[PDB]
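Notes to accompany the following structure.
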Amino acid sequence: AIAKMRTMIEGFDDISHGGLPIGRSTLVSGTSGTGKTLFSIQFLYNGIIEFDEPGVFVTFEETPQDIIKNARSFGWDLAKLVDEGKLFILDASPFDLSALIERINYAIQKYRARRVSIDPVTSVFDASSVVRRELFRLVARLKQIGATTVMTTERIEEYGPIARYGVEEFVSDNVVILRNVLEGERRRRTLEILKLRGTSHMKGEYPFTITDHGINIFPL
Amino acid sequence: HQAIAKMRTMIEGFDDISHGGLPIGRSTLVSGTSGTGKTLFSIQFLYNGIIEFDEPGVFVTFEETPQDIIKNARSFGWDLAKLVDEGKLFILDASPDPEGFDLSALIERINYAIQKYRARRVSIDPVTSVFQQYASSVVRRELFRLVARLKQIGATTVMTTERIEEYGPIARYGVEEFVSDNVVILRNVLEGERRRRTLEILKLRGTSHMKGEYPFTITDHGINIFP
Amino acid sequence: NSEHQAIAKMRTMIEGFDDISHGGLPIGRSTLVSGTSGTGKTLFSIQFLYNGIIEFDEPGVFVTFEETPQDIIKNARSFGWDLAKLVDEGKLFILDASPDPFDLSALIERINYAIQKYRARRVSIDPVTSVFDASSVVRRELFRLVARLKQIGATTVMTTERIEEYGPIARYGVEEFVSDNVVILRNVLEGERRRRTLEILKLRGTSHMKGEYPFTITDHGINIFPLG
Amino acid sequence: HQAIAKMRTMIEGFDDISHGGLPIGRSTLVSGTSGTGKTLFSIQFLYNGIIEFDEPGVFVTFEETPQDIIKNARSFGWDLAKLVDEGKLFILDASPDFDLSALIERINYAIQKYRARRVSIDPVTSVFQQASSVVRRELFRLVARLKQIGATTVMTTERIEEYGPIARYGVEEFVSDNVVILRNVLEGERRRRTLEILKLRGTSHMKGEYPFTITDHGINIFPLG
Amino acid sequence: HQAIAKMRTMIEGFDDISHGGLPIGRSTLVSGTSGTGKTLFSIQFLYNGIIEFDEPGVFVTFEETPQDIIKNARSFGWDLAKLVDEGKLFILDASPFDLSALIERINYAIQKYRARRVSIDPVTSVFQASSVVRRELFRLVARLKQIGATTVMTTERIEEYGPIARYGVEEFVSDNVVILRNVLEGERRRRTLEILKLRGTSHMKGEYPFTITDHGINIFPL
Amino acid sequence: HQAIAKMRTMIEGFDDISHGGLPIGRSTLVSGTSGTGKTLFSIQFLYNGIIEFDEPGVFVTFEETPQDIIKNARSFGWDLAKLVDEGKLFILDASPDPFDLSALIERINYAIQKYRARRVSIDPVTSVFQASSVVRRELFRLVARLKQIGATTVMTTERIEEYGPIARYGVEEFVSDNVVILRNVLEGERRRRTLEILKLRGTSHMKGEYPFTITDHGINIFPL
Ligand SMILES: Nc1ncnc2c1ncn2[C@@H]1O[C@H](COP(=O)(O)OP(=O)(O)OP(O)(O)=S)[C@@H](O)[C@H]1O
Ligand SMILES: Nc1ncnc2c1ncn2[C@@H]1O[C@H](COP(=O)(O)OP(=O)(O)OP(O)(O)=S)[C@@H](O)[C@H]1O
Ligand SMILES: Nc1ncnc2c1ncn2[C@@H]1O[C@H](COP(=O)(O)OP(=O)(O)OP(O)(O)=S)[C@@H](O)[C@H]1O
Ligand SMILES: Nc1ncnc2c1ncn2[C@@H]1O[C@H](COP(=O)(O)OP(=O)(O)OP(O)(O)=S)[C@@H](O)[C@H]1O
Ligand SMILES: Nc1ncnc2c1ncn2[C@@H]1O[C@H](COP(=O)(O)OP(=O)(O)OP(O)(O)=S)[C@@H](O)[C@H]1O
Ligand SMILES: Nc1ncnc2c1ncn2[C@@H]1O[C@H](COP(=O)(O)OP(=O)(O)OP(O)(O)=S)[C@@H](O)[C@H]1O
Ligand SMILES: [Cl-]
Ligand SMILES: [Cl-]
Ligand SMILES: [Cl-]
Ligand SMILES: [Cl-]
Ligand SMILES: [Cl-]
Ligand SMILES: [Cl-]
Ligand SMILES: [Mg+2]
Ligand SMILES: [Mg+2]
Ligand SMILES: [Mg+2]
Ligand SMILES: [Mg+2]
Ligand SMILES: [Mg+2]
Ligand SMILES: [Mg+2]
């Protein structure tokens, strides 16, 4: 079948029927504070700690120092991983996609990375046609490189377009939606795997919490 | 000159819903949100043509590489690599440059493959890419040309397109369903926190079909619809 | 037709429609027929011409803007209608204004020439939407078309597209105001089932039944069921 | 020194709902979706004025030809050609084959020539269809000139939703002294016609929707208390 | 020195809801769809100031002529012509934009009539970019404040439960906001008044039903 | 392991919901429709800092004048003029007169140094921008500079719907480290005020809406 890499994010590998397909790109979309960055960091962190698979984290707005500081509260020492050459945080603050792809490819080769997180890829972008065009090019090259990639995207409603530009979910191999739904006056976080090309997966929404240990999903 | 004939898809349940299959020599639009089964439907159409009727097929891919189309079909126990090695399936790669729109050129290429592989079935996935660059009025007219030129070749064609809501416009520009002869809608609807897949034949010009939505699942044997 | 109404009508002979319209379509006027995709717009317009020819020997002109004459003819065989025979006999003319795989003045003259040449009493234009970008220019051009057909004395069915079952009548928000008569075909999806209805929204100068009436499309074309 | 007085429409039910009729010397906007009875309301207003009170009328049409107006009015038992012949009704044809100032002067000569007290303009929308700021200013000017002339005027406008904007540009209902809304509501596959007086500046009226039908004798509105 | 003082409207029910009336020396936005009672409220504010407190008023009108304002107020048994003749009320005709000039005219009228109360109806007429609307309205509000007027400014809106005014900014530069609604439900209309906000002071919350009668606005406590 | 430090607002109920207060050295977006208590929250933040912890504060105003801000705070029994006199509070008047972001930042930096304030409120930050993508770039720049200074900052923003976009341009909530939403929901003719902490990067907080009232004592939130 299709080989999958384990995220080791509690509950997620069950929902994805074994993890994220190796060598492919997964879109992780959500409104603000849904857990996008956390998912993308946990993906790299677990890869390093449990499988010694090095990772590249690409950030467009949040600084490397804040990413590191924020991860500290889950008890994750990212600076240590950076110091040991197992993690590389690529600062993409200030669009030349060619330059970005070359920088990513270089980091991947230099750190021998198997896992890549790009957070958020919507910061790369104004017509739908060109967004789709340029996103496709990024996805295609990471595939050629053989990276397994998480790309986060922003969205503005819980039920509504998958991402900002109405094309991102059609270009990605895999699509994960993080929701933070307000019901009555209470928030409930859920994760859904909408699509995984070429393989089976659990369907619909599953509740999760963010705790001191990161994302915890219960597929029941 | 006779009331339009149909070719069996052999996709279980679909030939009942369509009262005989897809109208021959015409295009059928298959529209749906992400991960609804559009590529799968279009592959299963060709695969069944080859296996059940020894009718060769041409698959036109605009985004996925042929290798990924092949890989993704293994999930269903379909050996597309062998079908390609045998000359029964041809995957026409129209996907673009990773490292660096002419419609009649595409038609030229499709027509050539159709003649070379003696193909009776064609899939184009996703059609959206043809009209991707541009106004609803422009999209409309470009889809019109493609449909017409495919009809001239005699191809029976499945063409897929995208939509972003389960119960909103048929496709993206609000014109695709008016230019198409035949329209199928794949939905993936939330009920509670669970999903329910359905297939609808909205229209088939000049012929009959069952109405409304019918539930289906995607399994290890592909699409399974229950009328 | 009931006697005490101001506007003379011609019968469509479409089962149930002449009841709902209280006698048929107003003579010498245009009737807008709008609907989402696959609602029966072309079928209604063809059935109007076919019945006119078959029942009253009234010749008809069909103006098609996207479907080819060959496909209109082919699809009509679904109903056991031999339109090629009527074209051969000079009783039906299909005017092909469909795109090569907009000059309205030239179009009107083609239509006029065909109507004179074939001595046609019934005209169908399918879809008039394709004639058209500002709502104001759509309105005056539609108005111009309607006025010329009226001067010519034709009785016309003009189909238009719409994208929601309940929502705008046509595409530009003006078509239903310029037309004398408005018919809406719906194909409502509810609880995973489709049901077709026809509504006569307005008919200037006469009464008509109000609201939605069910219909089906079968081997014999449109069948409408008027209810109390 | 008195609060504004009203002119009877003699449209069944309407003079009750408006507590006496349309405010005299002012314009009333009558808005509705397609086939709601706007032209009917605006004709019935003139027709009743002539028949019941010998008050001459001017009808300004921007789309429908005078011939079709006259023909369609026979549906309601009205012989408008006879009224035109007697010089009690004048139909001013402003329909297309827009200088508003010029049109206003032409309306004024008719009003003077036929000594009209009642005016209908149908639809005042089509004047405008070629910026809301411009629509507002031009409508205001037309309303003010009619008021100066002393006419009591019905102005129809189009709208595209039963329970949405009052008219097309989101400004008509603010520059009008009086607003009437004709609806044609579709519920459970049946249509229900209703009439509402939304506002009459400086005077009272009944509130909300009242059901009506169109008959061989025109509009019949049904109040109930 | 103190929390802000209020000036009584004497509009039945309103001084209760607002716990004393309108904040003195400030502007209150009064927003509403067509025929909600905006003009009536702004007239009744001036009329009561004159009749009850001998506080002169300036009414700024942008579309309705002074003659029609006066005529329409007869519906309530108010003789505004008399008050204008006595020098207690001035109807400033800004009918059929230079905001600086308008403001100097208002200032001139306030000085001339020693007015304490001002109504501007509708202030949206001044603006027919949301960014320029915001800056113009803020400028108008600040000058009125500097002059010392207590002001009612009405605005149009097009939905009962949508944006507060037309440009999506008017409620943010106003110190005080009142919304008049005329909600259609099951074929019946129901008028309500709501005090949405009064900066730096208290007020009752939500919608209160009111009617317009022969004697003006009556607000009922629910 | 290592927790994000927070400074107490001492606003009744808020420090419970935020599990300790606002993240120190960062900006917290406080968004809401008109009259939701945005300015009051901003002021109470600074006021409580001075009164309870002797932490000086800088209030940056963009429309309301200092005199009106002072006048309105009297509603709650707070004497801000006295605090300005004692050099404990500085009101930075950037309000209109009848836009250079770098100058403003330098003005704020100078005031922060001069008064050695730990707490800053910018009300409303929307006035800085009024294209969504340039708004995003500008707001980011402001957040970064304030962070560079070490200020703990409340930034208010406007929104026009109770359950729509967090703020006006659909980007402000993505650039901010922390996001608080004040709502004033109209249901069945009655209004209900609620506060929600939507997001605090790097740290925990209670979820959903909590009802509050505005009274003579300012904001009172009920975590129930
Ligand atoms: N130690 C913790 N314990 C509990 N919840 C935490 C903890 N750390 C962070 N969180 C929660 O996780 C959220 C942050 O998740 P992120 O992954 O940063 O979200 P995000 O979707 O990337 O949001 P952006 O980029 O700001 S739009 C915070 O808003 C908290 O609710
Ligand atoms: N063996 C399998 N069993 C069950 N479901 C499967 C299996 N293989 C694939 N799927 C499902 O099929 C979906 C993929 O269907 P596709 O036909 O590729 O969808 P699509 O509509 O073409 O989506 P795009 O092109 O990426 S937007 C996956 O998201 C899975 O849910
Ligand atoms: N023999 C038949 N029996 C039953 N239904 C039929 C038959 N032939 C055609 N139909 C139906 O009629 C529909 C076609 O109606 P049309 O008149 O072509 O619609 P249309 O409104 O003109 O749609 P367009 O032009 O494609 S948007 C098909 O989608 C079928 O559902
Ligand atoms: N004798 C009658 N009995 C009952 N209803 C009638 C009769 N005559 C006409 N009608 C109705 O009156 C409607 C037309 O009324 P109009 O006043 O023309 O409406 P309208 O709002 O002006 O429509 P426009 O201008 O075409 S959008 C028709 O659609 C019929 O429903
Ligand atoms: N004597 C009265 N008795 C009852 N209601 C009355 C009386 N006089 C006027 N009204 C009502 O008051 C309304 C007019 O209120 P206004 O204050 O003019 O509203 P408005 O919001 O200013 O409307 P505009 O400016 O036309 S959008 C009328 O539509 C009547 O419903
Ligand atoms: N003493 C008080 N008692 C009760 N409520 C009060 C008191 N003082 C003020 N308020 C309320 O506080 C609100 C003002 O809150 P603000 O913080 O000024 O709101 P805001 O969100 O900044 O509004 P803007 O800036 O005008 S959009 C008023 O509308 C009153 O409802
Ligand atoms: Cl959580
Ligand atoms: Cl499934
Ligand atoms: Cl049917
Ligand atoms: Cl009726
Ligand atoms: Cl009332
Ligand atoms: Cl409160
Ligand atoms: Mg993030
Ligand atoms: Mg696909
Ligand atoms: Mg058709
Ligand atoms: Mg009319
Ligand atoms: Mg008014
Ligand atoms: Mg404020």
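Chain F is numbered as in Swiss-Prot; the shown residues are, in order, 15-112, 121-152, 156-249.
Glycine too: its Cβ is placed from the backbone N, Cα and C atoms.
Feature annotations, reproduced from Swiss-Prot:
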- F:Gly49, F:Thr50, F:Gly51, F:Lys52, F:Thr53, F:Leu54, F:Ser89, F:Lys224, F:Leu225, F:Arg226, F:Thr228, F:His230, F:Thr240, F:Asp241: ATP 1 binding site (BINDING)
- F:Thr53: Mg(2+) 1 binding site (BINDING)
- F:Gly71 to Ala: Lowers the amplitude and distords the waveform of the circadian rhythm (MUTAGEN)
- F:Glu77: active site, proton acceptor in CI (KaiC 1) (ACT_SITE)
- F:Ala87 to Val: In kaiC1; shortens the period of the circadian rhythm to 22 hours (MUTAGEN)
- F:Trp92 to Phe: Increases photoperiod in presence of KaiA and KaiB (MUTAGEN)
- F:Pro236 to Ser: In kaiC4; extends the period of the circadian rhythm to 28 hours (MUTAGEN)
- F:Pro248 to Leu: In kaiC6; induces a low amplitude phenotype and decreases the interaction with KaiA (MUTAGEN)
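On the structure: features taken from Swiss-Prot.
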| residue | record | Cβ within 10 Å |
| --- | --- | --- |
| F:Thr53 | ATP 1 binding site | 24 |
| F:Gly71 | mutagenesis position | 27 |
| F:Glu77 | active site, proton acceptor in CI (KaiC 1) | 20 |
| F:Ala87 | mutagenesis position | 23 |
| F:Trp92 | mutagenesis position | 19 |
| F:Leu225 | ATP 1 binding site | 23 |
| F:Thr228 | ATP 1 binding site | 18 |
| F:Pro236 | mutagenesis position | 16 |
| F:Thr240 | ATP 1 binding site | 12 |
| F:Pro248 | mutagenesis position | 14 |
Distance check against F:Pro248 (mutagenesis position) for the recorded positions F:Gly51, F:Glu77, F:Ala87, F:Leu225, F:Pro236, F:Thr240, keeping those with Cα within 10 Å: F:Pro236
Cα-Cα distance linking F:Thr53 (ATP 1 binding site) and F:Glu77 (active site, proton acceptor in CI (KaiC 1)), given in Å to the nearest integer: 11
Greatest C-beta neighbour count within 10 angstroms, which of the binding-site residues F:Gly49, F:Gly51: F:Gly49
Inter-residue Cα distance where the pair is F:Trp92 (mutagenesis position) and F:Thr53 (ATP 1 binding site), in Å: 14
Rounded inter-Cα distance in Å - F:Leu225 (ATP 1 binding site), F:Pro236 (mutagenesis position): 19
Nearest-integer angstrom distance between the alpha carbons (Cα) of F:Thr240 (ATP 1 binding site) and F:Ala87 (mutagenesis position): 12
Inter-residue Cα distance where the pair is F:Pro236 (mutagenesis position) and F:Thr228 (ATP 1 binding site), in Å: 22
Residues satisfying Cβ distance under 8 Å from F:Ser89 (ATP 1 binding site), sequence separation of at least 6: F:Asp241
Secondary structure at F:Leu225 (ATP 1 binding site), reduced by DSSP to three states: strand
Candidates F:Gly71, F:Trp92, F:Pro236 (mutagenesis positions) - the one closest to F:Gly49 (ATP 1 binding site) by CA: F:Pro236
Recorded positions, contacting chain E; criterion Cβ under 8 Å; candidates F:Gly49, F:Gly51, F:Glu77, F:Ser89, F:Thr228, F:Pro236: F:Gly49, F:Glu77, F:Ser89
Spatial reach required of the 8 unmodelled residues, as Cα distance in Å from F:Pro112 to F:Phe121: 14
Whole-number Å value for how far F:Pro236 (mutagenesis position) lies from F:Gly51 (ATP 1 binding site) (Cα to Cα): 13
Cβ-based proximity (under 8 Å) of the recorded positions F:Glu77, F:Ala87, F:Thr228 to chain A, or none: F:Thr228
Å between C-alpha atoms of F:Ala156 and F:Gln152, the residues bounding 3 unmodelled positions: 10
Contacting recorded positions for ligand 18, chosen from F:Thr53, F:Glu77, F:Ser89, F:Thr228, F:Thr240, F:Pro248 when the Cβ sits under 6 angstroms of any of its atoms: F:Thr53
Those recorded positions in F:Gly71, F:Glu77, F:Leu225, F:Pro248 whose CB falls under 6 A of ligand 6, listed in sequence order: none
